[PDB]
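**Student:** The structure follows.
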Amino acid sequence: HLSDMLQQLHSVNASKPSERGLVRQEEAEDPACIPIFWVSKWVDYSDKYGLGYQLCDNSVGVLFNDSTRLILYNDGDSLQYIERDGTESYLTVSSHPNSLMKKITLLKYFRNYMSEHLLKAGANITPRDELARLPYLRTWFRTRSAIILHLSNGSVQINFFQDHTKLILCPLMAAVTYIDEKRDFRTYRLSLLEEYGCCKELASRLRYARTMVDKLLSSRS
Amino acid sequence: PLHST
């Protein structure tokens, strides 16, 4: 649904939400669109192993450098492994093929580091069945200013390094959650931002998001 | 940065 996201961003940006009359950003909030999942923590160890991350439900995942993925559900034991060719298999930390020993060890290190050392993004929010299929990290990249995280449920999260602000874009809800410098977490319907406007700070970040979605679309493999 | 906040 990246193409849908691109269309939704074209539409909001074309409405020039910060450049017209009275901004009524609060009227664009839609609590029914609060995301179910976002990335709460991440560790870039890609020069050796991969990108580890925690989702807001306390599950963790790793996208390894060989393009395989391991997902640990928040029960702390149930695992999903996704091979290069896309085959999904289910196992546990306690019961797994010997061939997965190294990758499970790596996941445990990532999980323990994130639990001990990093702040949980969106920590005050209850999100929207903890064994139901989790989204996984489809791809990610970094720029000088941000990390861009594309989840398999279509959501795209952009974390800006310098000011700690974040966007969570969902093309199914056609919504964006903005986490500002004060850690206020607010979810907007994109078409209501068109209707009611928004501040220049959110508008600028939505222009950046469109450029990042074009990058995702032009680099999918 | 090589990890989140």
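Since chain A takes its numbers from Swiss-Prot, the residues it shows come out as 373-500, 503-595.
Every residue gets a Cβ built from N, Cα and C, even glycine.
What Swiss-Prot shows for this protein is this:
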type	residues	note
DOMAIN	A:410-488	domain 'POLO box 1'
DOMAIN	A:510-592	domain 'POLO box 2'
MUTAGEN	A:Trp414 to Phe	No effect on centrosomal localization, nor on S-phase progression; when asscociated with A-427. Loss of centrosomal localization and of S-phase progression; when associated with A- 415 and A-427
MUTAGEN	A:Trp414 to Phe	Abolishes interaction with CDC25C and reduces centrosomal localization
MUTAGEN	A:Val415 to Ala	Loss of centrosomal localization and of S-phase progression; when associated with A- 414 and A-427
MUTAGEN	A:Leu427 to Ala	No effect on centrosomal localization, nor on S-phase progression; when associated with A-414. Loss of centrosomal localization and of S-phase progression; when associated with A- 414 and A-415
MUTAGEN	A:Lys492 to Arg	Severe mitotic defects leading to prometaphase delay. Increased localization at kinetochores leading to increased levels of phosphorylated BUBR1
MUTAGEN	A:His538 to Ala	In pincer mutant; loss of centrosomal location and decreased interaction with phosphorylated CDC25C and BUB1; when associated with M-540
MUTAGEN	A:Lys540 to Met	In pincer mutant; loss of centrosomal location and decreased interaction with phosphorylated CDC25C and BUB1; when associated with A-538
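Buried or exposed, and what's around them? Tell me for each listed feature.
**Tutor:** For A:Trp414 (mutagenesis position), the same-chain residues lying six or more positions away in sequence with a CB closer than 8 A to its CB are A:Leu423, A:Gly424, A:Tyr425, A:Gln426, A:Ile521, A:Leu523, A:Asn533. Classification of A:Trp414 (mutagenesis position) by DSSP places it within a strand.
Same-chain residues at least 6 positions away in sequence with a Cβ under 8 Å from that of A:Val415 (mutagenesis position) are, in sequence order, A:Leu423, A:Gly424, A:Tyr425, A:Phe482, A:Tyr485, A:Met486, A:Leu490.
Sequence-distant neighbours of A:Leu427 (mutagenesis position) (same chain, 6+ residues apart, CB-CB distance under 8 A): A:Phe409, A:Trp410, A:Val411, A:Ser412, A:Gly433, A:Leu508, A:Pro509. In the three-state DSSP scheme, A:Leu427 (mutagenesis position) falls into the strand class.
A:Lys492 (mutagenesis position) falls within neither a helix nor a strand when secondary structure is assigned with DSSP, and so counts as coil.
Within 10 Å of the C-beta atom of A:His538 (mutagenesis position) sit 16 other C-beta atoms, taking all shown protein chains into account.
Around A:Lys540 (mutagenesis position), the C-beta neighbours below 8 angstroms that are at least 6 residues distant in the chain are A:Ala493, A:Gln531, A:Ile532, A:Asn533, A:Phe534, A:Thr551, A:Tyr552, A:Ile553.
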**Student:** Within the chain of A:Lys492 (mutagenesis position), which residues six or more apart in sequence place their C-beta under 8 angstroms from its C-beta?
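**Tutor:** Listed in sequence order: A:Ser412, A:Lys413, A:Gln426, A:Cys428.
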**Student:** Go through the mutagenesis positions A:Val415, A:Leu427, A:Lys492 for me and flag any whose C-beta is under 8 angstroms from a C-beta on chain B.
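**Tutor:** Of A:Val415, A:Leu427, A:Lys492, the entries that lie near chain B are A:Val415.
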**Student:** How do the residues of the domain 'POLO box 2' (A:510-592) split into helix, strand and coil according to DSSP?
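**Tutor:** In the domain 'POLO box 2' (A:510-592), the DSSP-based counts are 26 helix, 32 strand, 25 coil.
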